[PDB]
Amino acid sequence: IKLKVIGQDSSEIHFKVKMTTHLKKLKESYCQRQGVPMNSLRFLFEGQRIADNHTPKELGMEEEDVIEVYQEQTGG
Amino acid sequence: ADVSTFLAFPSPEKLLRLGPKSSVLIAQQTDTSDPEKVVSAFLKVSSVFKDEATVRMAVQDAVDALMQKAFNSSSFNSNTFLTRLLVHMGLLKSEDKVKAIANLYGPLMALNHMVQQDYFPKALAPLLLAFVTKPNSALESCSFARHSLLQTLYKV
Amino acid sequence: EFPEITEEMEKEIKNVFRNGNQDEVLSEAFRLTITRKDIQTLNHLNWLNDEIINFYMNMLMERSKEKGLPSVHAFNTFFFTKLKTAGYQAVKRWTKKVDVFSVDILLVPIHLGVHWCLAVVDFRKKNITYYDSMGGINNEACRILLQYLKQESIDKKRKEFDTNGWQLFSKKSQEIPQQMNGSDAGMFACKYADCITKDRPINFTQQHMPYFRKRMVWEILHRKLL
């Protein structure tokens, strides 16, 4: 239930999400809490891209571990 | 004697030393027929930009004296200036390797000032707008200046 | 021998290029999502984003299952940077649930400022190879990766990675085909990666990129590589 969401520029933010409920609304209420729009950030749990459907259960999430947040990448 | 010494190692202190003359001493000293050389001066001067009344005024005063001279030269390709500027800010690719400057705040603020000035060819605005967008890393570190600059270009 | 963009292939592409709901999901696999926004980066000389690349790389990975083709693992575009600036310790759990040594090829898309690039680990020829469509040499990203393999071998297999015979290459400008514009690095990254994983030599040039850009759109929508 207890998670840490850490951006590249090292800025922690703790969430109180439910064991079973989708991470969509976490992602939604993170980007609405730190300024930027949805399609600018990607949410990784130890490498794995977190999609809206992802349950904290359907990856071995413990009551502490870190979700990493990454920039949109662009290059030509 | 200095002015050159400034350019070698730009500092807010050195710039404030030169006097109100600093604007033109810089502008006269750079071969304003060559866009690469003008980009060089531009970044050097804008690298000492600070939220600080006297320094801010000085940095913008150089930029203007310089750029007004540039845009006023018949040998000065402004398109190549923009291309070389963005290459140097690390916002565009280039066949030649470049020092890719580390901090864009100054540069971004100088541009914000430049675009708004009478001397600036408005035709260049839309062009510059399209490279201030593309989600580049070094830009999202200066959201404000980026956003401040975008607003200017819309309006000018 | 390059299949044509047919008329109905054209219609499909032109549709997703039109403006609309930029968050509209156009393609879904690998628990990834391709929105109208992501697809637009393949339009004209638009710079391709990470979504296009990871997606495509995952497609190369899914194709590598069919017989005759070298098995492929592909790291996401955020992997190398995180390996580079933070230590190995910050990427180690990324390869849990993957025996990285049980495959022939590892694909590592690289993101460098305004540049897309690609490194490739090939356990068959025993080398780490860097490809940069701009002629840039990262002689050194190979060393980073080589160190990664040693660090991963200890961590995941409990034994030290053998190193004899291995080499580190960065491809010179006159031996893989280069960009002629400031915009196609992603396409080159992807298409080099396409050729390499098919065991076929890189025989395309800049002249093929508009066609590849459009064709990739159909490929991504149909999740079928031509």
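By the numbers in Swiss-Prot, the shown part of chain A spans 22-97.
Cβ atoms here come from the backbone N, Cα and C positions, even for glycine.
One mutagenesis experiment catalogued in Swiss-Prot, A:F36 to A, is accompanied by this note: Abolishes binding to PIAS2. Quoted from Swiss-Prot, the note on the mutagenesis of A:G97 to A is: Abolishes sumoylation of ZBED1.
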Alpha-carbon distance [A:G97 (mutagenesis position); A:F36 (mutagenesis position)] in Å: 36
Assigned conformation of A:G97 (mutagenesis position) - DSSP reduced to three states: coil
Among A:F36, A:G97 [mutagenesis positions], residue with fewest other Cβ within 10 Å: A:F36
